[PDB]
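First comes the structure, then the notes that go with it.
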Amino acid sequence: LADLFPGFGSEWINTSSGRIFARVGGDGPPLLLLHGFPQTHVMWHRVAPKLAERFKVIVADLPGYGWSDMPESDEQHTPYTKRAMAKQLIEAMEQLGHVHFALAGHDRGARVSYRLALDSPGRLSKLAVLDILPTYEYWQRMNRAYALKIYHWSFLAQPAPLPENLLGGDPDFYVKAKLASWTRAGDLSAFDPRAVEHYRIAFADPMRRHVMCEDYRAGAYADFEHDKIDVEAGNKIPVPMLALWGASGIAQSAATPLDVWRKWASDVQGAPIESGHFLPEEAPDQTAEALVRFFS
Amino acid sequence: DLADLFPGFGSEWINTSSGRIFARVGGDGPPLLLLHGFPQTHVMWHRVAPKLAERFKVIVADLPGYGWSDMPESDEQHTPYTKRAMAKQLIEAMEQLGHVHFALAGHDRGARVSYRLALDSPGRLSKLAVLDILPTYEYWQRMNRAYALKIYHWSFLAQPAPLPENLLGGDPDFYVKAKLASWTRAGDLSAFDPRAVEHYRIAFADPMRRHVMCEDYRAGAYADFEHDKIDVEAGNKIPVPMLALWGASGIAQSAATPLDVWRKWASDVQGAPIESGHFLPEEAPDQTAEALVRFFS
């Protein structure tokens, strides 16, 4: 597997829920970058060097993903709920002396990020979320058109071992299909082949695949419930937030993203990027510039 | 080896312009066509067809593309596997037997053929029974988080090929057994005859058969939904006397009852819950058979 972060260090961070793997480079204010599905920390490899000129950049594998440890799940999918993931990454950052930090997340990692900002807003200086709406909003918009577009939200949340057994026959096909289907071009041309290999190797482990399903199970159940409480209680993210989304991404397929986030966040600014779902790889310079400007 | 679960029924290959329909045929009297759904074949009627065959000429058909029926070549609109096209093909098949006016009971996908047949060609039916469904339009119109999780396969199997085909290939025996078990009241395979399960497992083992099923669900997401919408909008109702049966823990039921739904779609509908999961003729064969004989007699 290639090293896609030349000059970045590597850290194995112990937490109460297992080790978090991260690449660390740069200097300045701490900035935690979180990937999503079906990727690993290396999806940031085109944006992180730009960010490292101005920030101390911590590029972490989510709990259970990549090279982070995989806590054993349970019937409520607890360690893979975004609430638990957020708490574990807070501990990880505390291990490095970062009790107040900026955070950008993509996809699942963006869900960890906004839940972190709802649960523990005093930990964040600023927050950026890339190509998502809150989990609640997706489920509340789950009509025929959206159920067909993000079918995997309900497929991967089926009880174990149904998705796991199906994914196990040809894992390579499914991870490449998901990467391709969500890009603007609809193929793998936007990705560094070395990055794809990272994603494919991670997906080839059945325990990693199970964790991803647990993530999606949490996404259908506990994550939705946590979000529901906040939206119905009128709880808003108080941290200044940036919402970036791909013109051809997932978030815009169910609503106008800024309008949605303004219901969730008191101080949110937003921009589309001509891109599919994978903004830091499909539009690295555009994304990096938006992030550098926002966090500066 | 596959068990004969209809002792005393003949086996017919019925030619149509779209391919052969396989059927078991037994009994004498007025014709009654029985249609199965997914992931099954005609053998799902094996516990109720003998009781029906006491009073009717019972034709137990594999749906086009399913079981031993031929598989017409699909197209980008999944036309042969739209319920409109399946209904037309089954009408042709019954015509080959001289049945232009018949009774019809369908379960699952076969019930969707059945009510589309009733909307498109109600003059062909004396009476109609649908088992544990609501119209396709109603499922998609109800689509929310709860329904999306419960009938996830409606959107999973409708994904563009080869995605569901490739995934189903990952463990087909598990998938078909998982669908059978998860939709019963018991939650396991104990309601089924093991010889019937073998029929279902073998049919599901064929990748071409699995592709057909995906074509059926693709139709269900697209053309079938559009055909239903036209009837909702036009206010077209089924005018054939109709029975809607559903499982206490089947599919069609939420806290709103399938009968209230079907009365929007049908002018003359009676209905009854059966203590059963989705697979009424196998989980609850005596109760299902009684309801059907009473209605059709």
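The residue numbers of chain A are those assigned by Swiss-Prot, with the residues present covering 4-299 sequentially.
If you check the header, you will see the structure was determined by X-ray crystallography, 1.8 Å.
Cβ coordinates come from backbone N, Cα and C, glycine included.
Per Swiss-Prot, the features are:
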| type | residues | note |
| --- | --- | --- |
| ACT_SITE | A:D110 | active site, nucleophile |
| ACT_SITE | A:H280 | active site, proton acceptor |
| BINDING | A:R111, A:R114, A:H155, A:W156, A:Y219 | fluoroacetate binding site |
| DOMAIN | A:32-270 | domain 'AB hydrolase-1' |
| MUTAGEN | A:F40 to A | Reduced catalytic rate. Minor effect on substrate affinity |
| MUTAGEN | A:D110 to N | Loss of enzyme activity |
| MUTAGEN | A:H155 to N | Reduced catalytic rate with fluoroacetate, but increased catalytic rate with chloroacetate. Minor effect on substrate affinity |
| MUTAGEN | A:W156 to H | Reduced catalytic rate. Reduced substrate affinity |
| MUTAGEN | A:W185 to F | Reduced catalytic rate. Minor effect on substrate affinity |
| MUTAGEN | A:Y219 to F | Reduced catalytic rate. Minor effect on substrate affinity |
| MUTAGEN | A:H280 to N | Abolishes hydrolysis of covalent reaction intermediate |
A:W156 (mutagenesis position) versus A:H280 (mutagenesis position) - Cα distance in angstrom: 15
Separation of alpha carbons, A:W185 (mutagenesis position) and A:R111 (fluoroacetate binding site) (Å): 14
Greatest C-beta neighbour count within 10 angstroms, which of the mutagenesis positions A:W185, A:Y219: A:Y219
C-beta crowding around A:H155 (mutagenesis position), within 10 angstroms: 22
C-beta crowding around A:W156 (mutagenesis position), within 10 angstroms: 23
Cβ-based neighbourhood (8 Å from the centroid) of the fluoroacetate site, residues A:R111, A:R114, A:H155, A:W156, A:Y219 excluded: A:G39, A:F40, A:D110, A:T138, A:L159, A:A160, A:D218, A:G222
Extent of the fluoroacetate binding site in Å [max Cα distance among A:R111, A:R114, A:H155, A:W156, A:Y219]: 16
Pairwise Cα distance for A:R114 (fluoroacetate binding site)/A:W185 (mutagenesis position) [Å, integer]: 18
